Amino acid sequence: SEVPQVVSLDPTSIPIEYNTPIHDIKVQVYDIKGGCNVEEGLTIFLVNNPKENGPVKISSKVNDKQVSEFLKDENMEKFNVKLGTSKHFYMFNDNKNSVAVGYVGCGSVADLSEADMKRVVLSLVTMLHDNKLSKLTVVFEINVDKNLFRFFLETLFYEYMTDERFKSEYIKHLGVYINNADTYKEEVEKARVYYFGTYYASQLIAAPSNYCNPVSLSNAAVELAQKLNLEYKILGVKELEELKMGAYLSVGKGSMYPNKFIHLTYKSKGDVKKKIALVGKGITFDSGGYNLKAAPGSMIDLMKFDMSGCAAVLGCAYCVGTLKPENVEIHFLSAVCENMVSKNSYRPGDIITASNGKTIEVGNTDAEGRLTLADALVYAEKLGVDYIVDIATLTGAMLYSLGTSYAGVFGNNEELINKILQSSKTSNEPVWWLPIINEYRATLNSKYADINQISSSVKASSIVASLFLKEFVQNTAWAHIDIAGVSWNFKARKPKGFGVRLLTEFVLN
Amino acid sequence: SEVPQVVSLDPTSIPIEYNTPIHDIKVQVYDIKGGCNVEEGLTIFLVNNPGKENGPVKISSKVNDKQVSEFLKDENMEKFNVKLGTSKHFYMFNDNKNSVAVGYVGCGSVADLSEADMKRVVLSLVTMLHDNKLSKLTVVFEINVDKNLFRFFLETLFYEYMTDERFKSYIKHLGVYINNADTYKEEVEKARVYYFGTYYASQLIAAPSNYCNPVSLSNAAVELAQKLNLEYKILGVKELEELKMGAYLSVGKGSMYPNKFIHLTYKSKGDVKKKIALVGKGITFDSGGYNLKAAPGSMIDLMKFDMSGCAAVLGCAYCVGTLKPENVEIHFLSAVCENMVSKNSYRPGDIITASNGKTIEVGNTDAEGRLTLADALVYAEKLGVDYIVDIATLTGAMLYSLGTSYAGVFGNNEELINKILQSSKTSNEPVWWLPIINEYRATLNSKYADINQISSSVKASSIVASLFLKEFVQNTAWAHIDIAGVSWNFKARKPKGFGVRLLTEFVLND
Amino acid sequence: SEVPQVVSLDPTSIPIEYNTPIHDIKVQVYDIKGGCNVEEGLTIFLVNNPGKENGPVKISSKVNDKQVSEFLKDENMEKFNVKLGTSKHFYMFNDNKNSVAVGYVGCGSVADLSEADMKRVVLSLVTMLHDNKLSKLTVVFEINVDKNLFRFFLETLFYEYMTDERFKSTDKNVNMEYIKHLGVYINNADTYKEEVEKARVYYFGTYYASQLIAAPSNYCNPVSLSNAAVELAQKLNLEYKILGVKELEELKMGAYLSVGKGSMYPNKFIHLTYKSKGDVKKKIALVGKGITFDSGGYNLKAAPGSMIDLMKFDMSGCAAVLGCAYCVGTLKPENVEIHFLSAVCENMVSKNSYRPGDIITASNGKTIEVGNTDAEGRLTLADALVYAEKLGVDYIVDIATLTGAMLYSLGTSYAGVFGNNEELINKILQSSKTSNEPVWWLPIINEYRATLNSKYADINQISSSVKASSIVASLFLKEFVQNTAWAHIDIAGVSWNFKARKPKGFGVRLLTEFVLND
Ligand SMILES: [Zn+2]
Ligand SMILES: [Zn+2]
Ligand SMILES: [Zn+2]
């Protein structure tokens, strides 16, 4: 519980905003039939041309003569639909009120992907950050299913919100016009919950390691649990020693922060039909240890992001605790520690013993996440659960296989993997199934210990890491999502909060 | 067609062995009801013990010898076990009072052996074959295998047994005892054909770049086409110029060997129901060009293998031309050239024009394979085919994604992707479907040219290369098989000939 | 003259656009005291708020239209601020009931705009012209600018607006239309009218440089570049001579010839001359580095960060000089004679290339030990400097993408100037100020000269101990000027715009101002 300091200026908690300006936005959805009113603020048409870089045409009736004139085909023809392109103009409407009207081009393909919709939303937010506005109205002249509509709102909220916690006027109304509006209305408050879970995960990830350490991260988790009435248990070093979690404890040996193991539980009021464990990797800073991250491209400056899997799991607890699904029991776990260089650190070649009795030869101290996950998986399996799903920024190799856009899913059970893929489709957080190739298993055969931590011949590191983790799950359906490539948004210089909505869709559906 | 030489000692053709010692082996399949005769050579029982950890060996087969049966009694056999890969050797006198040789190979503790496990069994067999002067091998299947895995066993046996001695200065009989022997007989000569398709690919790949250059490789293709009875043409520099294949021509500018484009065709006698183009990357040596492969881990000594895709397509032309499927027209295509460093080479930054009119800004001369493939794809599509499948050692990133066992497949058509994945199952050459992620397409936008060759921001190079290639297919189902990771067997120091059986099963299945 | 090809698809010239759409723009400058007519296209106010950081927009001009005046009232504008580079677009109907677009770009709160500030202003303005179809732009200056900065505004607007599509084929921009009219309202308009056509000449010299730099090495090689220089001379009526390998052997230019030994393209040395009618008071040689592609040679550019894919730009010095010849040939200054020189070649890997360790002899008889084949620029420039000095000139100025170390000293905004004569250096810094192309004076440190001592040759090409390679290269060059005022401008860091992925055409206006100032 008390956060240790080196000097009295060392922070002792992670600052967290709960009530955000997004929560004060009043949202109304109207049917397009009947016409759009243009009375105040900024009005944006979402427009495609199914062709390439083709002209903007507005098909919706607008109940304002001045604005209709501006929106005539002969004027809008000047502008083109290239994806993410935008224009907006201030003008007087019929009431001589000054209103801003424009568009964001949605390209020439009728079904937009999640990536295309993010580009549309980015261009919208750029206008929001550049204009003082009480109101934004968005007119849909593109087709969107209910899930993609929800994703439009969650991304708009997340991208719009600015995190100012470490620095020393938002709209108050959102109108949406869309054909068959009544079917979309239910998505609004679901989007607002999914926004906050994602935004909350992002806050934990962006919090630097001096603020977000194993003690302060577990304290934040207890505070979350108290606000949502979840049960919670934080296991400290003496308890972890009794549980014999030698793999996880070895990783944290060189840190000034004691290991803390987070275990939150949501349990439905009714019968419990399904029991799930969600396991997040929780390394609050990864130096690499004695295998220090010193090579070109190692990015040691990004390594506060190595607890992103723990953050996604706590963002999912927010969503779950809020929307309150029936018939389930969810355990949210995370073996939290910090990987540092010290006279007290574990070393390359050390032989260590996991909580299931397996001895492990450490070949590289910067493969610490699979060690802390090993003992977390043994813990999760002893809970007697139906599914275990871990999420982790585990292998740099992911940037060379799927890149920055799709996470990789690996698993021991095809039904569970298909469930994750489905949740990927409905959360619009993209994941792709990659294989656990059994032919590589013999590279983990240690001359001295029961098993090696790493391969010294196989380059397919993300597959080798998966084979290692699978050794710690005996008889339960298990899937492992590797988000090393997708967790950080390099262009925007901030986290994605990747996985909160994926994991929540999985629990809910 | 004459091979240019720098000195008179330079080779002017690739040495190719067509009738191998494997082809001389007389193969007989006998029904195991009937019992096993011993006598000759070496007799090997393939025994498992499913369930039991490392169970004892129990020989179930009837053995038509009183002596050898008394030796193979459970009593004597209990001391040995079935650990996958194990083997033992026995010496005895038979009913004839003649000394014979017998043993077993352990097949483990699952009842249904996997592909890579069958390979481990075959490797153990080959070890016994390499060690001793034998006239005959007999193999008794006391395990269950379907037709498909039986064929795989034979192909793998043949391939592993065959030793390539072309650059240095066997049994005569194979007997096989198996249950329902009549159902397996058909597989024997199919395995023999597939073995040769694969070994033929391997001979072209293993041949070094001084022997195997764009002129000797296309000469070897013409010779193969002549032996099979395939239509062929080789397009030379003057025709390629007329067709405006500027991306492919740029890659070969720095080479002393003129570019040669290989086009073979197999056409069925009947109605032609499906038209297919199979396109193989044909770089006979990849130095990297001015973006020389000088970084640690770049493996420039391996780069004779950069024509592995062309080799797989030619091996497949061997199988197709031999098996003669009906209802099909197949075009076998390779844009063959050599990527070298010269006053004549293309340079990083050069803007080149492909045969479909697209200008391309070269960002790295070592991404040459996609440039040669782009022109070959425009050529394939102009043929009016229904499917285009390319195979290529395209990106070293495959080592980090799937490793050395599974190739990646990418494409623009789910049905074609599914046919490829089916053929991967039936060929036993493993492939995994990977996504063409359209979000990375913006990183090929060029300031000056129609498109960039490479991404300067995205590290997922196997996906970026696929996005590039997709720009050269306008309106045809297409898929792309990246074999960079799987083509060379680093453990055995030789090619796998990967892809020949995959592509053949794809054509045959259609 | 004939460009050699490896295959028949290899290009045999650099494509060059001379009559660009900017040349079709009719420009009219009007005095602001008469008020603005707002009748069509887009009208943009350049607006600041001196003192008030991110202060409000307030329009100060009279506008001769009741409707537009109503829209532009302070109450209406107060939602908007003047932060540098910010902009807004308005749509209304004027008194003649015709639709009209009106806007502003913010010019900040400091009444004196740097070159970089004015560049941000132009960039925002150009974003308003892109992705819009307009026949007319008018710009209202409600800020204070001197004559040079008003000219810089126009040069920059022209250069940034112009899009280079010479190598597009299936991806030509369908929606790219250019304005046909530009109106400018400003205080004391009569005094700025002279800057308009000067801006147009400066834009083109600069765009022309940019076209040659951006042309890839397979289009722009030593033969095609020297051919484009002849064409340029012919259009301008300059005297010209292109020296070929046999002439360069007779002149004993061994350092320059060794660099191009490995190329399939013969070395070509460009010499153009502009000479005033009447009295010639100053003779100047401008020497540009013209390596059309730099692979590094046997010291190949293989290290991480070496950017071999950028090296078509290594003739950027020769482009600047040729763009200068354009402006000089057009503007016709009196009392000068200008020689525009470039030792053009390509640095390649071949059986024929020069090697690390080779000892070559320059045209002044000095023997040089090659320590690195990728220090090729100063070998070419050594022979060009000897040639320039033998012309009997008063000043020699060279310009060159010489050393990557410029990125570590001055970075991407300012070029460095080195030289042997303080008056010349000051004339360059002065022209830097009037051209608005920023240069910083850097020292030639004589204490490093001993590290060029060669055990076998008269001199080493490179230092093996000193890492300040921009200084060492200048000490090397200084050995090839015996008794003439000389300066050297290293543009390796400024020549390429990495953000916008195109050349700046840096140097053309700096060199022209220098010539015209004299
Ligand atoms: Zn880590
Ligand atoms: Zn290659
Ligand atoms: Zn250079």
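We number chain C the same way Swiss-Prot does; the residues here are 86-603, in that order.
Per the header: X-ray crystallography, 2.0 Å.
Cβ atoms here come from the backbone N, Cα and C positions, even for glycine.
All protein chains shown were included, and the count of other CB atoms within 10 Å of the CB of C:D379 (mutagenesis position) stands at 26. Swiss-Prot documents C:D379 to A as a published mutagenesis change and attaches the note 6.5-fold reduction in catalytic efficiency in the presence of Co(2+); 854-fold reduction in catalytic efficiency in the presence of Mn(2+); substrate affinity is slightly reduced; impairs formation of stable homohexamer; when associated with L-461.
The feature Zn(2+) 1 binding site is assigned by Swiss-Prot to C:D379, C:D459, C:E461, with experimental evidence given as support. In the three-state DSSP reading, C:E461 (mutagenesis position) counts as helix.
Note on C:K386 (mutagenesis position): other Cβ atoms within 10 Å of its Cβ, all shown chains, come to 21. Among the mutagenesis entries in Swiss-Prot is C:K386 to A, noted as: 100-fold decrease in catalytic efficiency. 2-fold decrease in substrate affinity. Loss of hexamer formation with formation of dimers and trimers.
Sequence annotations record features per position, and here Swiss-Prot assigns active site to C:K386 (among others).
DSSP classifies C:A387 (mutagenesis position) as coil under the three-state reduction. Around the Cβ of C:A387 (mutagenesis position), 16 further Cβ atoms fall within 10 Å across all displayed protein chains. Among the mutagenesis experiments that Swiss-Prot reports, C:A387 to P is described with the note: 16-fold decrease in catalytic efficiency. No effect on hexamer formation.
As a published mutagenesis entry, C:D394 to A appears in Swiss-Prot alongside the note: 7.5-fold increase in catalytic efficiency. No effect on hexamer formation. 1.7-fold increase in substrate affinity. Take the CB of C:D394 (mutagenesis position) and look out to 10 A: across all protein chains shown you find 21 other CB atoms.
Residues annotated as Zn(2+) 3 binding site in Swiss-Prot: C:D394, C:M396, C:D399.
For C:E461 to L, Swiss-Prot lists a mutagenesis experiment annotated as follows: 6.5-fold reduction in catalytic efficiency in the presence of Co(2+); 854-fold reduction in catalytic efficiency in the presence of Mn(2+); substrate affinity is slightly reduced; impairs formation of stable homohexamer; when associated with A-379. The C-beta environment of C:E461 (mutagenesis position), restricted to residues of the same chain at least 6 apart in sequence and closer than 8 Å, consists of C:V344, C:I376, C:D379, C:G382, C:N432.
Residues annotated as active site in Swiss-Prot: C:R463 (among others). Taking Cβ-Cβ distances under 8 Å and a sequence separation of 6 or more, the neighbours of C:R463 (active site) in its chain are C:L487, C:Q546, C:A558, C:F561, C:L562.
Quoted from Swiss-Prot, the note attached to the mutagenesis of C:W525 to A states: Loss of catalytic activity and impairs oligomerization; when associated with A-533. For C:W525 (mutagenesis position), the same-chain residues that are 6 or more apart in sequence and have a Cβ closer than 8 Å to its Cβ are C:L495, C:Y499, C:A500, C:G501, C:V502.
Listed in sequence order, C:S548, C:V551, C:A553, C:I556, C:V557, C:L560 are the same-chain residues six or more apart from C:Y533 (mutagenesis position) with CB atoms under 8 A from its CB. In Swiss-Prot, a mutagenesis experiment is listed as C:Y533 to A, annotated with the note Loss of catalytic activity and impairs oligomerization; when associated with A-525.
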Rank the binding-site residues C:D399, C:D459 by how many other Cβ atoms lie within 10 Å of each Cβ and give me the one with the fewest. C:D459
What residues, ordered by sequence, lie under 8 A Cβ-to-Cβ from C:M396 (Zn(2+) 3 binding site) and sit at least six positions away in the same chain? C:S302, C:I376, C:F378, C:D379, C:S380, C:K386
For ligand 3, which among the recorded positions C:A387, C:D394, C:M396, C:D399, C:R463 have a CB under 6 Å from it? C:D399
Could you tell me the C-alpha distance between C:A387 (mutagenesis position) and C:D394 (mutagenesis position) in angstrom, no decimals? 11
Which ones, of the recorded positions C:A387, C:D394, C:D399, are Cβ-proximal to chain B (under 8 Å)? C:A387, C:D394
8 Å Cβ shell about C:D379, C:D459, C:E461 centroid, Zn(2+) 1 site members excluded: C:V344, C:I376, C:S380, C:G381, C:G382, C:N384, C:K386, C:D399, C:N432, C:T458, C:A460, C:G462
For C:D394 (mutagenesis position), what is the secondary structure by DSSP, using just helix, strand and coil? helix
Rounding to whole Å, the Cα atoms of C:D459 (Zn(2+) 1 binding site) and C:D399 (Zn(2+) 3 binding site) are apart by 12
